[PDB]
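Q: Shown below is the structure under consideration.
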Amino acid sequence: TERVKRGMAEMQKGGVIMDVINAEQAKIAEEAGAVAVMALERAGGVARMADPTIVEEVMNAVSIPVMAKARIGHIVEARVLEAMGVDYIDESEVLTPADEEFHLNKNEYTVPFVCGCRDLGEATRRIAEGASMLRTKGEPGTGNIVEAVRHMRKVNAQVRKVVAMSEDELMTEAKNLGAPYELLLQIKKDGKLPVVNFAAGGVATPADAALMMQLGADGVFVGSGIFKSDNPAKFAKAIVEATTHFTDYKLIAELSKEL
Amino acid sequence: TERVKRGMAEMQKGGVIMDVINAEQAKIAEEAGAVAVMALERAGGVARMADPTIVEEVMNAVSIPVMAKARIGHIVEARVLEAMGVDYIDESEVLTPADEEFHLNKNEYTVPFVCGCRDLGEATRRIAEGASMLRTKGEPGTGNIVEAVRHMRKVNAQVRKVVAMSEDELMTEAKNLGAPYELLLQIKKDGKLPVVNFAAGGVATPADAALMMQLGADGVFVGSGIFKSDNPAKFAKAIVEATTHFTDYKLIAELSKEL
Amino acid sequence: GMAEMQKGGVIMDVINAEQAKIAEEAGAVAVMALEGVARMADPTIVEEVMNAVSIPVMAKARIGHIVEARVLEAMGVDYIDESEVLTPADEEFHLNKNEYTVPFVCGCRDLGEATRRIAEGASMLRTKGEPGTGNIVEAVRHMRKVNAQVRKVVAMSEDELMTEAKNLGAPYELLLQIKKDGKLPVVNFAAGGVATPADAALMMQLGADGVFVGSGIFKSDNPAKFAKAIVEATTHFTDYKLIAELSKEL
Amino acid sequence: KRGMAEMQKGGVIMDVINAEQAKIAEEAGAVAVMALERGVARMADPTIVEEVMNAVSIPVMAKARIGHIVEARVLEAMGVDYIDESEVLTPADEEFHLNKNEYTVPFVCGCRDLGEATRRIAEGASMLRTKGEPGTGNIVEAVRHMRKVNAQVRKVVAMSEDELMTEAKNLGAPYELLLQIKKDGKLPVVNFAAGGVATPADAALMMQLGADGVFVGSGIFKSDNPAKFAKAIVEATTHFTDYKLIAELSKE
Amino acid sequence: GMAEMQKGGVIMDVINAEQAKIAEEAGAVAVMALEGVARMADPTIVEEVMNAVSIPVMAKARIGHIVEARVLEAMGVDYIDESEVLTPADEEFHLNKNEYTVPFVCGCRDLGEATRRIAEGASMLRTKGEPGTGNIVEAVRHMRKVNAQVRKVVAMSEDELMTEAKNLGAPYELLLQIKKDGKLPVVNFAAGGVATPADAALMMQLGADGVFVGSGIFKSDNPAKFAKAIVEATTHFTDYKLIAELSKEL
Ligand SMILES: [Cl-]
Ligand SMILES: [Cl-]
Ligand SMILES: [Cl-]
Ligand SMILES: [Cl-]
Ligand SMILES: [Cl-]
Ligand SMILES: [Cl-]
Ligand SMILES: [Cl-]
Ligand SMILES: [Cl-]
Ligand SMILES: [Cl-]
Ligand SMILES: [Cl-]
Ligand SMILES: [Mg+2]
Ligand SMILES: [Mg+2]
Ligand SMILES: [Mg+2]
Ligand SMILES: [Mg+2]
Ligand SMILES: [Mg+2]
Ligand SMILES: [Mg+2]
Ligand SMILES: [Mg+2]
Ligand SMILES: [Mg+2]
Ligand SMILES: [Mg+2]
Ligand SMILES: [Mg+2]
């Protein structure tokens, strides 16, 4: 059921999801206040689904939801993670795509998916294929927030326009966006996207995390840079507190010290 | 209600709809076995909605459904015909378009609409805007069946492909067609379009009418050429009998004589 | 303030006293006095119309023609239309309407053009439409474009407005004020190609503040009746039973 | 279907619009006639076709627009001997030709090259002709088409068999047909000249270039003596190397 | 008929007797004996593999290399792969495989290529994939393309098939037979880039008749175990619990 899958996804709203490679990192994230973890194994090589042993370790390490990545289009990687009992699958462009023409028919799965998007056409096509959660594609591993900004702004600007525009112009808008019409109509009616949309890819600092929230993100994904710090527990907790208290500029100043 | 509007439209299936300019022609069409008539007023000029007096004359002349044309996008021509009690509105590219960017939001009307289409993307966008019936755009006033053939074949070929293709390829197909995704999915599930699709524009002979049926049309629209004959009643009845008995080649030979 | 007084109305092109009186009698809110290079009308025609009615009288000046506009002002016209239908006198600069006492109407096709005309001092706008074709399609295009762009401006994040202004070629402070007011600061009428009662009502349904119609009124066998039909359809633009009856015999 | 087409081999087929023209053609030695009505050009009034069929004892052909299923089915039902799925009529389908395989009546189709030829055959054509250039009286395009087809067959028949798929891909020819052409040393159906034959010398030229026969148009009946002209064309086509005879036929 | 016997199986690239036996023991349906210009393998290697197992043995010939293919045939290989991974000997013409007694496998990327290879005499097909990258994306592309094109051919109106054949560059009579049979006349295996148990099962889910895998099996610390994991995932391609367990430690 759609309502279940989305309701589950919606639970994470206002929070931070962290990339973790083992039980130790998993525990640190949970302890810092992460609402979930993304289990990762992460040179010209092919990036695939993680060794299921790693995903299993992470699932055993924490009580918060655990996510993992499947290559775009990789039906079997996705069915495997589903059978393993992960809480969410990220059909991720950061892994090497298995299918360069067709995304997964996520509607046919019981596990909820997260997908990336850069604009409202991509967002609505991912939702129509059955995505229960969205995120910016951003710019992974660069530490530059600029693409996550661009994507969150684009999606949000396009939503505002759709909500405000004459209803009889929406088919032309759907055609121009490559958006499924019925989803745009429902967006107009609801005044919002039907799923949460997190920032992801390039969130490097407390100020970055708070910025994405200020731009309308529903939460934040952060990467392994957390555990490149001299004190991952402090850094992880700093990202959590900035994402939550995203208008407390005195706090965020303090949190931004010694990075 | 959608189901009502479509069910009404679906009633005309297997039949001939004829363009008529007055009560006399209206009566001849009905008498020849037409399932409906299209009331028409039809030089570099602007072609608009018919004088309501003409539409009224036609509605008074016959007991079969009466259709009339509104310019593409002309909200008020359409609301006027609706208020007048016509049975269907044809939002027609044969009249001079009032809006070159946006079609009518046909969903907001109580009267059913017919729209033209040339391919499945156009068909599904017209349906999504609320069209209850479709037709080929054909090539009006030329008497050349070639475009009606092309459009009926295109729509039908694209439907067959959609019905047969892997479900997980349908979003890519929707994107390529500019088709609303949920409508394609439902087409795949139903094995057919959700509304009837008539041939229109260039049906000149009994053999033409039977051809469109053989190509999968749900019925035929014919133009004023009927009443350019020496014996409109005979010609109109010939078109009706060919459309119905579209595999009776001996009959169609006979009907094709003295044209 | 005087322009907004006309809102919901019909303005009729008239060439003489007789036409002008008919227009007034039909319920026109104003008349546009009218008369190869197309220039300002003979002042004699404009004065004939001014003396013939009590409703506001407008007249046309060539784009950029300072002296035509100052002459009309001196004549006591109520509004000047700086009109692209006359032959432009200046192809690079519009009039600085801020420097005149008489209010101006200008044409526009999009919100950039609208706000530039306003910033130059326009007190009233209209679509450029497509004059003398009887085809409503361009008026529809222009009215939809301006209105669509306004809705987006009203809805969008304030911090994205400067990019929008730069994209539109809009004066930023007008765009900001549009966002704050929820609308344009001046009325925007449909013009160019309104041929039928249904067309007039259509432009109102699309968000127009009123309608300019042309000399085709007087081409009909019963001008007064046709003039009245346009007025009644423009006012009562959602009364489809009325509009049906008015659409008969044109 | 093919053996019947082949019985026309070496003869002249004439366009005729009525029973009189039809009788003249038969009497002149035509092997068959093409019933015509002669703007959208469609299947002829069946009345005309029936008049022609009733007028002569030689085979009667008629035309159907390209892709017009029901026109072709109607002609079939009327008992015509052959249908010409003809580009000289206004095409009813600009994307797809008739599935001639599904009919009992034999079809003739036009072609300009061996790729077209084999595609038409694969769709079920029982006879081919050049497309030529109808109503110009200019033989040049019939020459082009007959030469092209025949040159491509000579090459196919002579070439290395392991090179035939590349040839088929290049021609857009169905591979099995090309392979059988190579095996047989020839096309599997007769191929007539059509479109622009104006003089006896033209008729004989087409045969000299390898045509199996000749289609000719209404120009025969535009002449001062149709019977004599028609006979001239028949004789020049049959006696296509008799240059003294063709000389005499070419007078007046 | 002999090719179809392999359906559902795994074929493994092997360079010597030892690898060959492991492959056989793992449940391979056949082995591909393998050894700058890349040519036919030293016949010594091919014979070593033929003597080492009882399952079918395939070997590679350069595209168009008549004599390499005749030599392999004379040697008693069970199948010849006319392979684009070797350096083509003829860049214009493939082998006339119709003239050989031994069955051939050929690569294809679309249904045009598939039917041309078949018409030349291929008894078996595979994707061209993207060899030695471990990236499954091109095998996915090719298998999806061929299968999508077949479904369309099977569904489409028969009278539109000649346009389709011309568009595809497909021999018409094969396309017609595909429509009638509902499928290709030969098996079509995935090849080039299958790296993991999940990849192998994915290609089966996409409609492949079987899977070719490369020397990466023997790069693992436990070849026999890995070989078995690929076999079991290819057969039991919808058992996600098994496939999960098999995906561990690669
Ligand atoms: Cl996309
Ligand atoms: Cl990142
Ligand atoms: Cl469209
Ligand atoms: Cl028509
Ligand atoms: Cl400007
Ligand atoms: Cl006008
Ligand atoms: Cl062709
Ligand atoms: Cl000719
Ligand atoms: Cl090829
Ligand atoms: Cl490989
Ligand atoms: Mg858990
Ligand atoms: Mg950059
Ligand atoms: Mg009635
Ligand atoms: Mg054309
Ligand atoms: Mg006054
Ligand atoms: Mg135009
Ligand atoms: Mg006979
Ligand atoms: Mg030439
Ligand atoms: Mg052996
Ligand atoms: Mg690539």
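Chain B residue numbers are taken from Swiss-Prot; in order, the displayed residues are 6-47, 55-271.
Every residue gets a Cβ built from N, Cα and C, even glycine.
Straight from Swiss-Prot, here's the annotation block:
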type	residues	note
ACT_SITE	B:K81	active site, schiff-base intermediate with D-ribose 5-phosphate
BINDING	B:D24, B:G153, B:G214, B:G235, B:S236	D-ribose 5-phosphate binding site
BINDING	B:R165	D-glyceraldehyde 3-phosphate binding site
MUTAGEN	B:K18 to A	Almost no effect on activity
MUTAGEN	B:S75 to A	Almost no effect on activity
MUTAGEN	B:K81 to A or R	No activity, does not form covalent adduct with ribose-5-phosphate
MUTAGEN	B:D99 to A	Results in 20-fold reduction of activity
MUTAGEN	B:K149 to R	No activity, but can, as the wild-type, form covalent adduct with ribose-5-phosphate
MUTAGEN	B:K149 to A	No activity, does not form covalent adduct with ribose-5-phosphate or ribulose 5-phosphate
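Situate these features within the shown structure.
A: Cβ contacts within 10 Å of B:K81 (mutagenesis position), excluding its own Cβ and spanning all protein chains shown: 30.
Secondary structure at B:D24 (D-ribose 5-phosphate binding site), taken from DSSP and collapsed to helix, strand or coil, is strand.
The Cβ of B:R165 (D-glyceraldehyde 3-phosphate binding site) lies under 8 Å from the Cβ of B:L227, each of these being in the same chain and 6 or more residues away along the sequence.
Note on B:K18 (mutagenesis position): other Cβ atoms within 10 Å of its Cβ, all shown chains, come to 13.
Around the Cβ of B:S75 (mutagenesis position), the same chain contributes B:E35, each under 8 angstroms and 6 or more positions distant in sequence. Following the DSSP three-state reduction, the secondary structure of B:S75 (mutagenesis position) is coil.
According to its DSSP assignment, B:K81 (mutagenesis position) is in a strand.
Under a cutoff of 8 A between CB atoms, and with a sequence separation of 6+ in the same chain, the neighbours of B:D99 (mutagenesis position) are B:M13, B:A41, B:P77, B:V78, B:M79, B:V123, B:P124.
For B:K149 (mutagenesis position), the same-chain residues 6+ apart in sequence whose C-beta sits under 8 angstroms from its C-beta are B:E105, B:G128, B:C129, B:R130, B:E159, B:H163, B:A212, B:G213.
When secondary structure is read from DSSP and collapsed to three states, B:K149 (mutagenesis position) falls in the coil class.
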Q: Setting B:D24, B:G153, B:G214, B:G235, B:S236 aside, what same-chain residues sit with their Cβ within 8 Å of the center of the Cβ atoms that define the D-ribose 5-phosphate site, listed in sequence order?
A: B:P152, B:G155, B:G213, B:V234, B:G237
Q: For a quick check of packing: other C-beta atoms within 10 Å of the C-beta of B:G214 (D-ribose 5-phosphate binding site), how many?
A: 24
Q: If you draw a 10 Å sphere on the Cβ of B:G235 (D-ribose 5-phosphate binding site), how many other Cβ atoms land inside?
A: 22
Q: Output the one of B:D24, B:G153, B:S236 that, of all these binding-site residues, has the highest number of other Cβ atoms within 10 Å of its Cβ.
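A: Result for the most crowded candidate: B:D24.
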Q: Is B:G214 (D-ribose 5-phosphate binding site) helix, strand or coil when read with DSSP?
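A: In the DSSP reduction, B:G214 (D-ribose 5-phosphate binding site) maps to coil.
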Q: So how far apart do the D-ribose 5-phosphate binders B:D24, B:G153, B:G214, B:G235, B:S236 get, largest Cα to Cα in Å?
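A: With B:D24, B:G153, B:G214, B:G235, B:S236 as the binding residues for D-ribose 5-phosphate, the largest Cα distance is 13 Å.
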Q: What three-state class does DSSP give B:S236 (D-ribose 5-phosphate binding site)?
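A: Helix, per DSSP.
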Q: Could you state the CA-to-CA distance between B:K18 (mutagenesis position) and B:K81 (mutagenesis position) to the nearest Å?
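A: Rounded to a whole number, the Cα-Cα distance is 20 Å.
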Q: When each of the recorded positions B:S75, B:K81, B:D99, B:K149, B:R165 is checked against chain D, which show a C-beta distance below 8 angstroms?
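A: Among the recorded positions B:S75, B:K81, B:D99, B:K149, B:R165, the ones whose Cβ sits under 8 Å from a Cβ of chain D are B:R165.
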Q: Rounded to the nearest Å, what's the C-alpha distance separating B:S236 (D-ribose 5-phosphate binding site) and B:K81 (mutagenesis position)? Just drop the number here, would you?
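A: Distance (Cα to Cα, whole Å): 15 Å.
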Q: Between B:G153 (D-ribose 5-phosphate binding site) and B:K81 (mutagenesis position), what is the CA-CA distance rounded to a whole number of Å?
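A: It is 16 Å, counting Cα to Cα.
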